[PDB]
Amino acid sequence: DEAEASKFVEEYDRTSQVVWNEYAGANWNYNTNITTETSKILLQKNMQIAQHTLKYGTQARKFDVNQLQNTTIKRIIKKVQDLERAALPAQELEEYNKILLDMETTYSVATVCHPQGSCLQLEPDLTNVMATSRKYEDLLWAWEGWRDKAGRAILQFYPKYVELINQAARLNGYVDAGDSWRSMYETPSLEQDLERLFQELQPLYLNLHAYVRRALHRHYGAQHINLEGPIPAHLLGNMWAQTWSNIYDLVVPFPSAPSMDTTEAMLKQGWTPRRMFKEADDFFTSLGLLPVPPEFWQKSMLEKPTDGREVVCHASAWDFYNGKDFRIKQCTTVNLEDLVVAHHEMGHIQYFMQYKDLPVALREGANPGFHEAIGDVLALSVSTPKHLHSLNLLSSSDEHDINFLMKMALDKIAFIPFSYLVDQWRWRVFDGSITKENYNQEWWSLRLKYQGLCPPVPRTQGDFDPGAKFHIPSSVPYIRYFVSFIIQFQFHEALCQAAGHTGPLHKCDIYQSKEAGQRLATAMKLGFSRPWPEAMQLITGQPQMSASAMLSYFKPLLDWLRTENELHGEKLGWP
Ligand SMILES: *[C@@H]1O[C@H](CO[C@@H]2O[C@@H](C)[C@@H](O)[C@@H](O)[C@@H]2O)[C@@H](O[C@@H]2O[C@H](CO)[C@@H](O)[C@H](O)[C@H]2NC(C)=O)[C@H](O)[C@H]1NC(C)=O
Ligand SMILES: NCCCC[C@H](N[C@@H](CCc1ccccc1)C(=O)O)C(=O)N[C@@H](Cc1c[nH]c2ccccc12)C(=O)O
Ligand SMILES: [Cl-]
Ligand SMILES: [Cl-]
Ligand SMILES: [Zn+2]
């Protein structure tokens, strides 16, 4: 029993390394060069890797997994028994792979055009209109146009995608795809734990929402903003109103205290995508963490190709399963926003490098939330006025302090209900409580319930707004982002403590702290080898997810918001 198990794990690992490396390549090739040929080669590799998965997965299921002594081995075999899509019969298997490829392709190439005019792509054109335009109708054209073109086009594929991914999940022992995804956390109390954390951030969100709603009322007109209703989704400076920092200019707490045009600063000082990633690399090494290999700089795609190729622009980090080849694919724009994203992605790479000596089956984050959290933690320190000033992007009071906290809130707080919402919708789609006849209506029901937003244009049949969001056609679970935002503040707090910081948490900058880098390294090295509370414990000195660190970070702002909203008589929420 035990000898056969150990040998099977050694065999699974070495063969997986070769097969996964070959697949990642074909996948990378298509993502950075969308053509018919790279599509064909990828769909073929899908079949390959599935053969390997079926071979070892069928083998793994022959082991009674609670009859093994060694924990690590027993952990691996349990994972290999999950074939994921490879559990689907051949016919359905190919259909599903093609649907995924088609969805991903439709999304990444969609454009919005003006008749007899210029066509706009999502990055960087439509995101720029959403971030900079302050004209209601122009924002609506981009918001509606993007959903008209990308969202509607995904609808034809989604019902079949749902049926197939659910079938694969049940063939692996789950009730539906949502049950399968949630299992990545190995936390029975997950749904209730997350609902509690969401409820804790309500005072802070509702107050931010009310304050921003008043500022939008001032700028766009009493005729377009109901001070007691939901905010129109196209006015937050982001295509999905998931982060609101691009409308900072409309909501500055203390306009007397101007802030430097960071983007103009970055452009003026000649910052390039390569420089942005080099600065991220420097922050990681300052902590005593690992530098990205020379190979990374040679093979990554850090900016949109201008050679004629079409590519998947959405930022992503890649592990090629050989402990040497790690790359990032991003159509990088030179601005603060993308600087944070670059750190986010370098966090993924650091995790890859840290657990590279682990059996490939355990080469994952403690839980998907951890993987998403690493780069953001460093980006929190990078974002401080003190640190930006050191990069010569800012020129530098309590007013500048509340201004900074507002800038951070517009991103971090606003994102909490959106990140919660996405998979609330998907889990219900997966379990069958939301049918294809109610996809869109239930999406907006949740957009209203959690974010307090409404569509600027009433939705119609044929619309499928979820499809207009990357993670939906790409089938990338979203709840990891909600977890990430809660825990990254817990990591920030613990790391700051470790670093010897005293005073308000929001003033902490962990740059060059070897004590911080040590906790992150020890936790990251565990990969998926232990249940995540152990990694949580290693970083924070405790095992639970908690909203207290985020609440403490933003306490001064909550106090300011309550005073500001109450003097203006705001009715919190959207009755
Ligand atoms: C349980 O087994 C793990 C893994 O052992 C390795 O993988 C086996 C399948 C087989 O190939 C063994 O020869 C390998 O050693 C053990 O964890 C390893 O422990 C060593 C020494 O402590 C350490 O160098 C490795 O990094 C560990 N690897 C992992 C994946 O954690 C573990 O010691 C065994 N536990 C018991 C109860 O003996
Ligand atoms: N310019 C846009 C940058 C996109 C970066 C990122 N990309 C995903 C890719 C997953 C993938 C997995 C597998 C295959 C393909 C892709 C990720 O890294 O996980 C992403 O989605 N982030 C989320 C929210 C977010 C959490 N932190 C951030 C810090 C900064 C900005 C946003 C965020 C979102 O934007 O909704
Ligand atoms: Cl939407
Ligand atoms: Cl997840
Ligand atoms: Zn990520």
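Note that chain A carries Swiss-Prot numbering, so the residues on display, from first to last, are 645-1040, 1044-1222.
According to its header, the structure was obtained by X-ray crystallography, 2.3 Å.
Note that Cβ sites are derived from N, Cα and C of the backbone, with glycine treated the same way.
Sequence-distant neighbours of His1118 (active site, proton donor 2) (same chain, 6+ apart, CB under 8 A from its CB) are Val1069, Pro1124, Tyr1125. In this structure, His1118 (active site, proton donor 2) belongs to neither helix nor strand by DSSP; it is coil. Annotated active site, proton donor 2 per Swiss-Prot: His1118, in sequence order.
Taking Cβ-Cβ distances under 8 Å and a sequence gap of 6 or more within the same chain, the neighbours of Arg1094 (chloride 2 binding site) are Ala877, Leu1068, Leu1100, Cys1101, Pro1102. If you look up Swiss-Prot, you'll see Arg791, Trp1090, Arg1094 marked as chloride 2 binding site, on the strength of experimental evidence.
DSSP gives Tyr829 (chloride 3 binding site) a helix state. Per Swiss-Prot, chloride 3 binding site is recorded for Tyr829, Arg1127.
The Zn(2+) 2 binding site annotation in Swiss-Prot covers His988, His992, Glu1016, and the record cites experimental evidence as its basis. Packing around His988 (Zn(2+) 2 binding site) is summarised by its Cβ count: 23 other Cβ atoms lie within 10 angstroms of its Cβ, all protein chains included.
In Swiss-Prot, the entry for mutagenesis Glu989 to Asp states: Abolished peptidase activity, leading to increased levels of amyloid-beta; when associated with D-391. The structure shown retains the original residue. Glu989 (mutagenesis position) falls within a helical segment according to DSSP. Long-range C-beta contacts of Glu989 (mutagenesis position), restricted to its own chain and to partners at least six residues apart, with a cutoff below 8 Å, comprise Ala959, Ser960, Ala961, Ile972, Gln974, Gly1019.
DSSP gives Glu1016 (mutagenesis position) a helix state. One mutagenesis experiment named in Swiss-Prot is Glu1016 to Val, and its note says Abolished dipeptidyl carboxypeptidase activity; when associated with 390-K--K-394.
The mutagenesis experiment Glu1016 to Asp is recorded by Swiss-Prot, whose note states: Strongly decreased dipeptidyl carboxypeptidase activity; when associated with 390-K--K-394. Sequence-distant neighbours of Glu1016 (mutagenesis position) (same chain, six or more apart, CB under 8 Å from its CB) are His988, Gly991, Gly1009, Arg1127, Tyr1128, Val1130, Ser1131, listed in sequence order.
According to Swiss-Prot, the mutagenesis experiment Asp1020 to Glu or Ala carries this note: Decreased dipeptidyl carboxypeptidase activity; when associated with 390-K--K-394. For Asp1020 (mutagenesis position), the count of additional Cβ atoms within 10 Å of its Cβ stands at 24 [all protein chains shown].
According to Swiss-Prot, the mutagenesis experiment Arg1127 to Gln carries this note: Abolished dependence to chloride, leading to reduced peptidyl dipeptidase activity. All protein chains shown were included, and the count of other CB atoms within 10 Å of the CB of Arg1127 (mutagenesis position) stands at 23.
Taking the centroid of the Cβ atoms of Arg791, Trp1090, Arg1094 as the chloride 2 site, the other same-chain residues with Cβ within 8 Å of it are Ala877, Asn1087, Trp1091, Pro1102, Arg1106, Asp1112, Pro1113, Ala1115. In this structure the alpha carbons, written CA, of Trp1090 (chloride 2 binding site) and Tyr829 (chloride 3 binding site) are 24 Å apart. Spanning 3 unmodelled residues, the gap from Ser1040 to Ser1044 amounts to 10 Å when taken between Cα atoms. Report note: the Zn(2+) 2 site is defined by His988, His992, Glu1016, and the residues of the same chain whose CB lies within 8 Å of the CB centroid of those residues, excluding them, are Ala961, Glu989, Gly991, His1015, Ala1017, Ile1018, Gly1019, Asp1020, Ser1131. Distance from the CA of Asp1020 (mutagenesis position) to the CA of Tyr829 (chloride 3 binding site) is 20 Å. It is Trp1090 that, of the binding-site residues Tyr829, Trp1090, has its Cβ surrounded by the most other Cβ atoms within 10 Å. Highlighted here are the recorded positions (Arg791, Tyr829, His992, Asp1020, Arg1094, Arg1127) whose C-beta falls below 6 Å from ligand 4: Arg1127, in sequence order.
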